[PDB]
Amino acid sequence: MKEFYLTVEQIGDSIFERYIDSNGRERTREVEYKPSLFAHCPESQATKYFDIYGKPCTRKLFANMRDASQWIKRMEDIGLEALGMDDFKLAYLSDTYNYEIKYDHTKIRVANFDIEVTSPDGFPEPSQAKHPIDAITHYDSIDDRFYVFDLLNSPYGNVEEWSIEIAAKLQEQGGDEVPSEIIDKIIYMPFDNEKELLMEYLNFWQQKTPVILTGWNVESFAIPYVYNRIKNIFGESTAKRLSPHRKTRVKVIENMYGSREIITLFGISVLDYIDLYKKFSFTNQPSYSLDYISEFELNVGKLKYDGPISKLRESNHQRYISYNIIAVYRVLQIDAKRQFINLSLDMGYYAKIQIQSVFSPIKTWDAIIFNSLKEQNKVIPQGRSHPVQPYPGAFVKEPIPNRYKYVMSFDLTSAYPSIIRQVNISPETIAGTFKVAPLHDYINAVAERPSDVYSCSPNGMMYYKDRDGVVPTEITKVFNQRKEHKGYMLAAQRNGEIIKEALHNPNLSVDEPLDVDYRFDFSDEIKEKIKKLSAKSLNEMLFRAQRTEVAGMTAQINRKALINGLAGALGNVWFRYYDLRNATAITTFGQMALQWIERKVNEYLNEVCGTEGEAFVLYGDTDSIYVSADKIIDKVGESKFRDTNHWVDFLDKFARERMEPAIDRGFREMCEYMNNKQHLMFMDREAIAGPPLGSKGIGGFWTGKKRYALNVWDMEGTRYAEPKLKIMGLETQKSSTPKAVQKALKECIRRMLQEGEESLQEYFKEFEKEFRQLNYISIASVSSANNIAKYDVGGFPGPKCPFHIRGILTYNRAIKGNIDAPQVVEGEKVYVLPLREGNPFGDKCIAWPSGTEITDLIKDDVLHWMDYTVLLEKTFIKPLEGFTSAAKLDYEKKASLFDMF
DNA sequence: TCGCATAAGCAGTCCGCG
DNA sequence: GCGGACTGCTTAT
Ligand SMILES: Nc1nc2c(ncn2[C@H]2C[C@H](O)[C@@H](COP(=O)(O)OP(=O)(O)OP(=O)(O)O)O2)c(=O)[nH]1
Ligand SMILES: [Ca+2]
Ligand SMILES: [Ca+2]
Ligand SMILES: [Ca+2]
Ligand SMILES: [Ca+2]
Ligand SMILES: [Ca+2]
């Protein structure tokens, strides 16, 4: 096989590399890599190296990496550009793997681990590590085994061995329900003392050294705890055995309000799953506890135990160990679904970076571009210092707040990356500038043509047309990957809808799910068999179809995120190719494209309807337009349609055969006007929205910018078995909104859009009457909590104290003195409840750590003093009043003359 | 919240507004 | 009460 790196490090003058050799074996080597950097040289000097602007360079070969680094310093002292890849391990990988990397994941050791630490005096601080590690479960992807290290003897209690038999039994048998599919994969090792547990763990680690190391909060908790505990018991040298090169570094992670420490293990790639999830999931969660995320992702119930975690080992060691094992398995289950490890490996190997660098789009793009340019013997410019400066972004149209009955939406495929490609925006393709007219003059095609030679953006920038820039070239490659995966995602989605339809009529038989590839649209053959399947088989097929869709979503959306990140990176001062001329060329072109095409669509529709000055485009944001289709429907007449699907077909056909060719023509003209390199503005129909045929539903509404709801029947070619709500920006979509309130508001919106005013009034009346019975967690607000100290004045709110921070200070006073009560962690999330006047907490609200039950010390007082009235008005009534006034209807029935009877 | 970008919404504080 | 100046937080794209 072709060789591939696993990890790469610079240690002084050596590159340390773990890799897979041509025989599939893991190896390690130390290489005295001689880096090359570059200086500009005279024209008379013959060379094959040129910088990105075509200026000649001489290559400087250094005796070692430190010499190269020192040379960079002296060049700065002199005041001359030191060109080339200054991150020598990236240059090493580029030299050593000069081909597209084909990797084999089965050879990559992926370790998933979790530790337990009993602590009587609150949270066990990893930097102190003063409490024994009493359990480690370490899953190894190569062995496919869970290695369980169990401490039987501790200062906090002596316990009996964990029992695998009890672990396997149902909760109803007094067991722990460790999933049967992992029971045979557990390798259990009890220890009589912590020293032997840890020594054996290190020996084990030496035999099975992780390449990718993951788990939940491992970078912030488990790794520094294990490192520091081993350090405290045995000394530094022993702790450094966690690194295959015996090198570690305390790295200080700084943010706006404070800093924290992690342990860098040289020769290991740490991909903490919490951070993978935050980057790649595109969710914003009320809590990031593993219990909360596991429930959300997998629909598994919370791991249930009595008493505090600090007493679980002594009271129920059996459950203590089983829950440690299950916790590791939960992360593997989330990854089986979401496939974030797979994504990380894909992206890292494509870019030729350390896998952990996938968290940084700047680093990722720096490596992609470097490798691309190196292939042509071109030399990358030195990174430079720039002051942070604001720059303009997208245009967003101010909508008239209203109901909107029939709506068709359109938006650009991969807008910003497509703009980059169309205009040819790149550091080395800048050709000059032209004299800019007000933006509206381009929007209206009255401004003079910018250039008859170069490709232009309305911010004043001109670009070469003779050759593609490196940025367009490399962005196109990832875009193409993205498009492939989105295709699979949409196919799985359409396939899911076929299964849902079939589930209306399940057959009474015993059969099996069909063995199919859900990434491809079901054939007629498959559709026929589906219509004969049982509900059991159909539900399993649906599950598989949805898993396939999830896998496609992960692959496509994060590739979309990467290419959009390149557009953003051009506006980040740490990017090697930072240039506000290019960043603004993208955004300003975007502003023009939207407003240009708004004008074109209005003109086209005013002509087909024979009207004048009529606005068909009601809204748009960045790269999208929302078109009122009421007049299109009314030109046919509602009574001509057999059912909802009939008018949806008509609008879909209208969008595809009339709207889109008109849109394409408008954009082709715009391309010629800007003299762009290639027409790539592809604005396809997104949504077709409206009320169910013959209902009193309103179809959709806008309250304002970035705030709307649509009843959608077809989304990017997916025809739903059941209508789906597209709700953007409203409180139903905000993690800060109480869970039960999100649900109630969504149902209010559903009723507005599908059924009408009277239905909405029925539901509001009922919700208002019953809501006090809702569980307190379900009706609590959520907020991130920053700067708790800033607003804390002797345990009380300082000036301008935010509401949620006030709540935390209330909590802090209420639990004062307790070393055991859960502490609110700076920067994490809290649940927030208002408190009625005259409560014993002495303030108007209380907050506690999100994803948790409030401590029993105060729970009862909180429940007793909860202000349901304030809660209802703020989270439910206020937003609903907003939705309904915008939509011009009433959530409460107004009096009429019929009341006289 | 270490990790690409800007636009823009709403909650809440403080305080004016005769 | 509401709204503006401001902070804080959270979305849409
Ligand atoms: N820098 C940056 N720009 C973004 C981000 N999200 C959206 N944008 C910008 C760039 C996008 O091309 C543009 C339109 O966003 P969309 O959500 O419509 O995505 P896009 O058109 O890229 O892909 P699509 O083909 O519509 O799925 O808005 C982001 O997270 N970072
Ligand atoms: Ca635990
Ligand atoms: Ca788009
Ligand atoms: Ca599309
Ligand atoms: Ca059937
Ligand atoms: Ca869009």
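Cβ coordinates come from backbone N, Cα and C, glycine included.
For A:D411, A:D623, the entry in Swiss-Prot reads Mg(2+) 3 binding site, with the evidence type experimental evidence. As annotated by Swiss-Prot, Mg(2+) 4 binding site applies to A:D411, A:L412, A:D623, with the evidence given as experimental evidence. Annotation of the mutagenesis experiment A:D621 to A in Swiss-Prot: Drastic decrease in the efficiency of incorporation of dGMP. While the structure shown retains the original residue, Swiss-Prot records the mutagenesis experiment A:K706 to A with this note: Almost complete loss of polymerase activity. For the mutagenesis result A:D714 to A, the note given in Swiss-Prot is Complete loss of viral replication.
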Please report the Cα separation of A:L412 (Mg(2+) 4 binding site) and A:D623 (Mg(2+) 3 binding site) in Å, rounded to an integer.
6
Once near-sequence residues are set aside, which residues in the chain of A:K706 (mutagenesis position), 6 or more away, have Cβ atoms under 8 Å from its Cβ?
A:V396, A:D621, A:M728, A:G729
Within 10 Å of each Cβ, count the other Cβ atoms, then let me know which of the binding-site residues A:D411, A:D623 comes out lowest.
A:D411
From the mutagenesis positions listed here (A:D621, A:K706, A:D714), select those whose CB sits under 6 A from an atom of ligand 6.
none
Mutagenesis positions listed as A:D621, A:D714, least Cβ neighbours within 10 Å:
A:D621
Around the Cβ of A:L412 (Mg(2+) 4 binding site), the count of other Cβ atoms that are within 10 Å:
23
Would you kindly give the Cα-Cα distance separating A:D714 (mutagenesis position) and A:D411 (Mg(2+) 3 binding site), rounded to the nearest Å?
15
Near the Mg(2+) 4 site, what residues other than A:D411, A:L412, A:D623 in the same chain have a C-beta no further than 8 Å from the centroid of the listed C-beta atoms?
A:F410, A:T413, A:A415, A:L594, A:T622, A:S624, A:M683
Of A:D411, A:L412, A:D621, which recorded positions come close to ligand 3, meaning Cβ under 6 Å from one of its atoms?
A:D411, A:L412
Calculate the distance in Å between the alpha carbons (Cα) of A:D714 (mutagenesis position) and A:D623 (Mg(2+) 3 binding site), and round it to a whole number.
20
Which recorded positions from the list A:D411, A:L412, A:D623, A:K706, A:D714 come close to ligand 1, meaning a Cβ under 6 Å from one of its atoms?
A:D411, A:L412, A:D623
